[PDB]
Amino acid sequence: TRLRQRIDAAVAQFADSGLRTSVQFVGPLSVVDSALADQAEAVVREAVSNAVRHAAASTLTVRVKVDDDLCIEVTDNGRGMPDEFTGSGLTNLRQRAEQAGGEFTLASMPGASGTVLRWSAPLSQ
Amino acid sequence: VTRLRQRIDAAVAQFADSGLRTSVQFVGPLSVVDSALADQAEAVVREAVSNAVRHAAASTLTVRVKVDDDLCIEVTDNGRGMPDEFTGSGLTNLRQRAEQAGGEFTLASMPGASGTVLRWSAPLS
Ligand SMILES: [Zn+2]
Ligand SMILES: [Zn+2]
């Protein structure tokens, strides 16, 4: 499937050139089947593409962890921009979570002090 | 715990010329790396990143940290037209640390997209 490579590529391709990025892989990425890898790649593409430049320098931190399940967590320390992540990209993350029998959360810290997107799905379901 | 992941991210963010795009990637069990080697890894990243310059075109520095049989730190710079970049005393410093840690160092340059690759590695014990 080449999952690790596809995720690094999606980040390089889709992250606004004004953002710093950091991607960590944890656990056996090989354990992910081709259909779920397809989901994982699209999820990272959606999250990263929807990130925008902020008033100050900011980083998107992506963590892709395969352990009991597959867990993709994107942390954005950029502030403000209340419309960031709220549109069709969010529809698509929720739809992909539903297709995969998984879960999606978007959470924004006090006065928009950073945002976390977490998409998870069972490895087998 | 060494806080290796966080310290590498901070080294890049803090020491990269602010005109460069940065991308950090992590693979393997980072927690396995000892405190002394984590100290080395951090210093290697700061030195390498601090030596990157602005090119005539926009450019990206990608730092990949991989833990398997050994610790491997690869800095890829797609910038062109600065053949003096990364040569000089910063390279001696990297080679010195490689020698001290019982590891290897490579500096490779080629035409096209992966213009320069700096690779520093050291055994875990
Ligand atoms: Zn953002
Ligand atoms: Zn350069």
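The residue numbers of chain A are those assigned by Swiss-Prot, with the residues present covering 454-578 sequentially.
Method on record in the header is X-ray crystallography, 1.9 Å.
In case you wondered, yes, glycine gets a Cβ from its N, Cα and C as well.
Going by Swiss-Prot, these are the annotated features:
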MUTAGEN   A:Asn503 to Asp  No autophosphorylation
MUTAGEN   A:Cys524 to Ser  Isolated kinase core no longer forms dimers, autophosphorylation unaffected. Decreased autophosphorylation; when associated with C-537. Loss of autophosphorylation; when associated with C-440 or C-440 and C-537
MUTAGEN   A:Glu537 to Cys  Can form a disulfide bond; when associated with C-440. Decreased autophosphorylation; when associated with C-524. Loss of autophosphorylation; when associated with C-440 or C-440 and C-524
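Screening the mutagenesis positions A:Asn503, A:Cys524, A:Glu537 for a C-beta under 6 A from any atom of ligand 1 leaves A:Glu537. A:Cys524 (mutagenesis position) carries a strand DSSP state (E or B).
Here A:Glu537 (mutagenesis position) is positioned 7 angstrom away from A:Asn503 (mutagenesis position), judged by their C-alpha atoms. DSSP assigns A:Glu537 (mutagenesis position) to coil in the three-state reduction, outside any helix or strand. The distance from the Cα of A:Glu537 (mutagenesis position) to the Cα of A:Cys524 (mutagenesis position) comes to 21 Å. Taken residue by residue with DSSP, A:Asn503 (mutagenesis position) is part of a helix.
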